[PDB]
Amino acid sequence: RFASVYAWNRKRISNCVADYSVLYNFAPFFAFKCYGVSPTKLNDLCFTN
Amino acid sequence: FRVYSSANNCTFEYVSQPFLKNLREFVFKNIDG
């Protein structure tokens, strides 16, 4: 169950290997728009949170 | 049994597998965080 638009549910992702490749398998994606980065090379970077 | 103090809001979590005629030596230091 998702939260309201004003009470947007926030979660912090730290200390874990990010397989940004299973973000798929969920839908055809009405929108999958990435800003400032590319959808493919997300696996070529590492971040803090 | 596990009350150090109140008003704790740590989001980050961390490691496990606890540490422990019985001289237990240890050492602690910080280096640029």
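Please read every residue number as a count from 1 along the shown chain.
Per the header of the entry, the method used was electron microscopy, 3.3 Å.
Even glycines carry a Cβ here, placed using N, Cα and C.
Of all the Cβ atoms in the protein chains shown, 3 others lie within 10 Å of the Cβ of A:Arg1 (variant position). Taken residue by residue with DSSP, A:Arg1 (variant position) is part of neither helix nor strand, so it is coil. According to Swiss-Prot, the naturally occurring change A:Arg1 to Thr (Swiss-Prot position 346) is described as follows: In strain: Omicron/BQ.1.1, Omicron/XBB.1.5, Omicron/EG.5.1.
While the structure shown retains the original residue, Swiss-Prot records the natural variant A:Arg1 to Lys (Swiss-Prot position 346) with this note: In strain: Mu/B.1.621.
Under the DSSP three-state reduction, A:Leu23 (variant position) is assigned to coil, being neither helix nor strand. Sequence-distant contacts (6 or more apart, same chain, Cβ under 8 Å) of A:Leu23 (variant position) do not exist in this structure. Listed in Swiss-Prot is the natural variant A:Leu23 to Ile (Swiss-Prot position 368), annotated as follows: In strain: Omicron/XBB.1.5, Omicron/EG.5.1.
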